[PDB]
Amino acid sequence: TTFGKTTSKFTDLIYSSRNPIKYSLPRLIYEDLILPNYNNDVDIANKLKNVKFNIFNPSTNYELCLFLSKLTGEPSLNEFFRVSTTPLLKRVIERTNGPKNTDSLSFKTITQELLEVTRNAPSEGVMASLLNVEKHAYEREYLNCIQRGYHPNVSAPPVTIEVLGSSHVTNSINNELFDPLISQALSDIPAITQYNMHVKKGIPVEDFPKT
Amino acid sequence: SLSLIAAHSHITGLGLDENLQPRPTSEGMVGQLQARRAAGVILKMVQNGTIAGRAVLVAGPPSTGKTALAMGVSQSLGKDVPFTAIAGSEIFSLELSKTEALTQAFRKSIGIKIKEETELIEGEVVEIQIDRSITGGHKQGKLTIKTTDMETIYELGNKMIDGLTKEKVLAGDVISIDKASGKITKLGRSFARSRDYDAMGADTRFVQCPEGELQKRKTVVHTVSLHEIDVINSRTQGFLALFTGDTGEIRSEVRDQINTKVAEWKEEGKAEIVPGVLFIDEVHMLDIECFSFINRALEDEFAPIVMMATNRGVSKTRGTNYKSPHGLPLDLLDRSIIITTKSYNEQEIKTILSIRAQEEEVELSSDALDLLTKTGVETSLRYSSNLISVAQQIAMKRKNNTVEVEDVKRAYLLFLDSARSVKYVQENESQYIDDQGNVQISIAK
Amino acid sequence: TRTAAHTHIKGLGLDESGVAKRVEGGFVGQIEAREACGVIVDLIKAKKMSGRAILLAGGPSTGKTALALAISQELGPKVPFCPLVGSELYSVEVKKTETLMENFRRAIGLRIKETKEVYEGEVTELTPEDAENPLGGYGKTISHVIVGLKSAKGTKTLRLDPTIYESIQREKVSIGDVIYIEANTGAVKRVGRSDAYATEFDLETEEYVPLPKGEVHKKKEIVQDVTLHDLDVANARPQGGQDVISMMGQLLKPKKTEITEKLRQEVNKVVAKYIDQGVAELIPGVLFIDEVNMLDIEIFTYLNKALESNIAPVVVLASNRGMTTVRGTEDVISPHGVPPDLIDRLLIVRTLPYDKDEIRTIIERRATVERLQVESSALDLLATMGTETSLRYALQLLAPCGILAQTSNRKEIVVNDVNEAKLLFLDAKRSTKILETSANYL
Amino acid sequence: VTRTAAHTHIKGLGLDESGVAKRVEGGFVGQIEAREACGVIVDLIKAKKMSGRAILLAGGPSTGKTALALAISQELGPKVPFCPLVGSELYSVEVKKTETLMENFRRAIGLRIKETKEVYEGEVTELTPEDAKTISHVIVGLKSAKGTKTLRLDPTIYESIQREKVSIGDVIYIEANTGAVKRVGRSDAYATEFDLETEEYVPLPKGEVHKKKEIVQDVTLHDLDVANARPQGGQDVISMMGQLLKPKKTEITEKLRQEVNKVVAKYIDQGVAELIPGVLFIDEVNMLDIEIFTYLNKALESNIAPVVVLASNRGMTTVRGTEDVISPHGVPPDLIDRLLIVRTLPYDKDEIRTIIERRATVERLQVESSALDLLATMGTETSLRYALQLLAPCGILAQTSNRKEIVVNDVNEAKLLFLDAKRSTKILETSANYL
Ligand SMILES: Nc1ncnc2c1ncn2[C@@H]1O[C@H](COP(=O)(O)OP(=O)(O)O)[C@@H](O)[C@H]1O
Ligand SMILES: Nc1ncnc2c1ncn2[C@@H]1O[C@H](COP(=O)(O)OP(=O)(O)O)[C@@H](O)[C@H]1O
Ligand SMILES: Nc1ncnc2c1ncn2[C@@H]1O[C@H](COP(=O)(O)OP(=O)(O)O)[C@@H](O)[C@H]1O
């Protein structure tokens, strides 16, 4: 790392770790290939490929959406357009187990039926014990009192790409590296902040960011 | 409007009578009387639907009409009956086994029929009034939805509001609601509000306001293949695997469950079984393991009727070291009935050439058609069929409408057969690269 | 009804403590093979031996697959049966050793019995009762939750733990929905809305299920049947968790993976522990591999290893080859295409070809199963043609004969119909003879 | 300044209005019949009615097949799609080869869409949103050097404005049709609010705020095929850093192709789209396996198949993937029945001399007469390509000795320094230890 170090009523410790390797990029490649301007067609082609000629669009392909909703059991016909145009990690994060209608083609497998029973089941039940091999193997071989044998030799942050003379590049890189949704997902909220948000501000629990 | 003229686009159905008797020239097909009668028998076996897992083989010399017979059977099968047409080279995959690829091809050719009743309320939203209780557990709603002719008011529920605040409608959007099932879609925005917001946005689209009755009744019949149910029931979100091909070796237990419960839906009376045809063109390049799996995969009740086409004589079977008739093992040939196709004569070649010129919108003279028929007797039929299309452009360049003998002769001079190319290669062998990589580049000895 | 090359065969046809009679269960002949297969059936029902192999060998069109399905029908629909082709073991996702092991474990079933005490019905009231002395700094200090249930010929009011109230809020349960309360765990779940509240609103989604039958309190004995492979694949994948890896992999392609011997050992010992308690029962079954000459010598070596297991089922192999090189080798001439190491660990059942009368009887039963009426002379011509070319070719030309008979508006198949069907559809010998005398690359 | 690479003196087939070829026109010398046949095929492509037409042009090496295919592409124009390919490119480690052939088939069928571009740019003077916790709309004021224009905006573009951190005094970019918002930077009028700042200061736009422009978009069917078959998901507008999983190619199902076909047909019937079929050219067709050759037969029978052009320089050669199939040009007999064969002839001495003079004048080199005759004699004795590749070292050797023309001594020096295949093989045969 190259970070902000000291050469020697509070102090600030701010995250400043970078990579010593720098990838330098000219402004012209950014401004004429990734950013839209008046002389290029990034946004027009994006709209044409992603909205107009999308085959899950109910404004042009209603029959396919109705066929898929009979297949899957989705209560909304705009679900497939939403799924096909969002990234995978965002789809993992905001996934909610909403109800689906019974008159559909989707089923419950016997593996899923075995899984759903033993979610909250206690010990000494036959199904629960037949479905809990790994936890019994964890608690039999004393794995919460074992020591770590390997640690890595070098730890290194991602390679820093710089573009001289562009605030847009810095904002885009800070948004990608420190995305608030995924950063909140991989952490948790403090309890007193949850109390202040739920009671003192009237935010319901279903409106909390997923953590 | 996304269809051009193909190799056999004139064939639309099998030209048979009500006694399964072929006409000499009807419905696009010329000749081949016994093969057409046998294909009509196979057509009636598929249309009866009480038979399962039967393999037929269409065997003949090249350019005889085997894939023409398959196209005629496909056109006379009618819609909502599955027809899967694969080649033999399509089943060798990098991320799928041959057995699983053959199973997917087998289960793409047999489907079930589901009929459902829809009551749609499609219109433009005027105003939504939301009333909330003190506890807030449940909410009531007012929806004022408007077509061109009629506007009314409905009472919404709590889950109606929970489904409406997702994909948020904003008083002027075209939506539709199913009364029996509760399905919701947002079609877009009306054209009457297209000059309010001055810049569209990424997620918006402008549709026309619907007219007529607000409540409309319409029935819809869906035909779903068994492979689609397999793909849907193998993952959390499996329709992307239907449209991307990343199914990845579906397990056998979900297939057994799907077979059992398709049978119980047939017993209840909600779905009906619709059998179909799987066509494997050029079956001689399949492995011996594929042949064994085909041998044991036809003995299931949910098995289609399989048609195979081969132009090979006694040739080697791939994966082995011996030679067999049609490139197929004798165990597969014992489970088969063979339709034999035979070579044409001059009159049938002339009739096929006239049909292909009529389909391609080309006007030929009598002498030009006679010369093309003579070429099609000497050479093959496809050379004359291609000569029609190039001689049409040769005639158009001369500012003439109908083609003549001169245009056919110019097309014969400019474009060669296989035989003339063989002769011209064989008499100038030193200018070509041989099996040993030898060539004489220079022109001076 | 759909018929496909079988389903005229129901069982073997043996009587009690005796020999097979001539025609019973759809079988015509093969008396010694039926007797040996019946002895194998009693050996499977004895539930004692493990890892026994039986290879039944004979020529093509003799009845090996028929005897395998007859074994499956005679065992019943609770004993597991895994039909398989030797070509199916070659997979591009995992190694063929693990495919054979998965098919091995799929043939052993478990019989588990359990008692469920459950409360269900329409909710009449749902109130959290406040305590006598509330604690400061909080709102809604609950002491118990009073929930009233209503079903057909019953109504009962319950006294619950306060910790059921968070599951009440989690499943979004109001007054009027029908719920499902199991005894030890609590853990309510909303079945749906009652049918008596179906038409309160013009537009709604909550589905409407009927009010349940019977009393609100019932103890039912459920018997759930799974195989050992289902237990393996349920234990291998991680359970319901909140980490990004599990829900990330649920939305991806379910790739097969090499399940270790460790997991199978722990599954085997917990299964034995609950079998010794009397709760469970093990039902071994049949794994049937067809055309075993397609197997490589490495899979044969793994079969040699895997037949030594304690939990192994019976395994039935079928082959039609004579003296053939084993696949994967260049010089091993072996009987039936099976290496001698496996041949020493099995018993061989011989199946003999048929005669004219047996071919005629098989054509007759395949005709009456297909719901066809055949005359006497047409049946004799079909039997003569079956003797001349193939029995399967005679069975393949029954439904074209029926279609050509229905074309002329008759319900009987006669000699000119079978002659026209013979002219329309060729057999292997006539097509080979056409191929041999033609020079147009036919 | 300018680059020359083995072509680009070829500008077209050089035909008249009757389809006849002149001797020297369009960079081609000789080869009248192949150029006339190629013009006929070009007209058949222009007619826009036929699917699955296959033409194989065959002949020895250095005879002009690739130049003829290139001239067909120049005669068709930049609107018509042209997908050049070599036969070795169909083998991939991600998908099967038949899938790759299907993508290359659908890359040769194009569409033309007429679109418009509508852009508001300028300095933000007012950004005031009004509610009814949900905003109804926002009114934005924009300023340029030619005036100010106020706009009403939907909440989605207001959320996009809030994402890009736009305040009062920033020069922004709004496109009307898509709703894209880009922040150019703060304006120079607020450049002296602090002495040192982290913001970049851009000047005002000198034009109007509102700009209108009609554009043409060219896509292919494969672009829509891969836009609708993304397995990982839809990607964001800006992504310097990659996705979490690496997306690989997948076997695109025929159902997705059917849905894309019906959407394109419904857009064609409304006058929004125009269909332009094109050419798939496969050089070195002898590299193809028999499985690809077998799949080509059923691929050419589709209703949306393009015009396929193939080239081969083999004779009676065995086919790859077989052992005992000897067939002309390395092409199996099942596909040569579906083909029309155009022959390509070897050259004479004066044709070689005219080709050398044309390659000299496109490369901006002056040659004497005697050097031209020695280069022609060398071309007839060794190879046509040898003289064309020796033209430029002769120019370098003439530039070294301060001359503007290539003299016989430069040609002799370049022949001494560089060898051909024949002399190198002669050194190879009379040698002791690996040359
Ligand atoms: N009986 C027929 N009637 C009409 N066209 C035919 C007939 N037989 C062959 N053809 C035509 O001949 C051409 C090539 O024949 P094809 O069926 O491809 O040969 P093969 O059976 O070897 O595949 C096709 O365009 C097809 O339309
Ligand atoms: N003993 C028998 N009795 C009745 N039908 C038989 C008998 N043997 C064979 N068959 C029938 O012959 C047909 C083909 O025999 P099959 O069992 O496939 O031969 P293989 O032993 O080669 O698998 C089957 O449809 C089966 O119903
Ligand atoms: N008739 C011609 N007139 C002018 N230049 C030609 C002609 N034929 C070939 N050339 C030139 O000769 C070179 C080799 O020709 P090329 O097309 O590569 O041969 P091939 O047919 O083996 O591909 C190319 O650079 C091309 O520009």
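Chain B uses Swiss-Prot numbers throughout; the residues present, in order, are 16-460.
Just so it is clear, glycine is given a Cβ too, placed from its N, Cα and C backbone atoms.
For B:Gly75, B:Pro76, B:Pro77, B:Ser78, B:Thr79, B:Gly80, B:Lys81, B:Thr82, the entry in Swiss-Prot reads ATP binding site, with the evidence type similarity to another entry. Around the Cβ of B:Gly80 (mutagenesis position), a 10 Å sphere holds 26 further Cβ atoms from the protein chains shown.
The note that Swiss-Prot attaches to the published mutagenesis B:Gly80 to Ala is: Growth defect at 37 degrees Celsius.
One mutagenesis experiment catalogued in Swiss-Prot, B:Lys81 to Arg, is accompanied by this note: Growth defect at 37 degrees Celsius. Note: B:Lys81 (mutagenesis position) has non-local neighbours B:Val73, B:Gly75, B:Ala324, B:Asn326, B:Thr356, i.e. same-chain residues 6+ apart with C-beta under 8 A of its own C-beta.
For the mutagenesis experiment B:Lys81 to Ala, the note given by Swiss-Prot reads: Defect in snoRNA accumulation. Growth defect at 37 degrees Celsius. Under the DSSP three-state reduction, B:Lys81 (mutagenesis position) is assigned to helix.
With a threshold of 8 Å between Cβ atoms, the recorded positions B:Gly75, B:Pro76, B:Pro77, B:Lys81 that neighbour chain C are B:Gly75, B:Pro76, B:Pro77. When the binding-site residues B:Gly75, B:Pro76, B:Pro77 are scored by other C-beta atoms within 10 Å, B:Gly75 scores highest.
Taking 8 Å as the upper bound (exclusive) on CB-CB distance to chain D, the recorded positions B:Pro76, B:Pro77, B:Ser78, B:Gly80, B:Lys81 give B:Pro77, B:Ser78 in sequence order. Checking the recorded positions B:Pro76, B:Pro77, B:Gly80 against chain A with a Cβ-Cβ cut-off under 8 Å leaves nothing. Of all the Cβ atoms in the protein chains shown, 20 others lie within 10 Å of the Cβ of B:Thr82 (ATP binding site). Listed in chain order, the extra residues whose Cβ falls within 8 Å of the Cβ center of the ATP site residues B:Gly75, B:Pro76, B:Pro77, B:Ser78, B:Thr79, B:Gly80, B:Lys81, B:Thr82 are B:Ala83, B:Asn326, B:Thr356. Under 8 Å, Cβ to Cβ, and six or more positions away along its own chain, B:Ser78 (ATP binding site) finds B:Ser395, B:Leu396, B:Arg397. DSSP gives B:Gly75 (ATP binding site) a coil state; it is part of no helix or strand. Sequence-distant contacts of B:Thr79 (ATP binding site), defined as residues of its own chain at least six apart whose C-beta falls under 8 angstroms from its C-beta, comprise B:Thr356, B:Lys357, B:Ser358, B:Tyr359.
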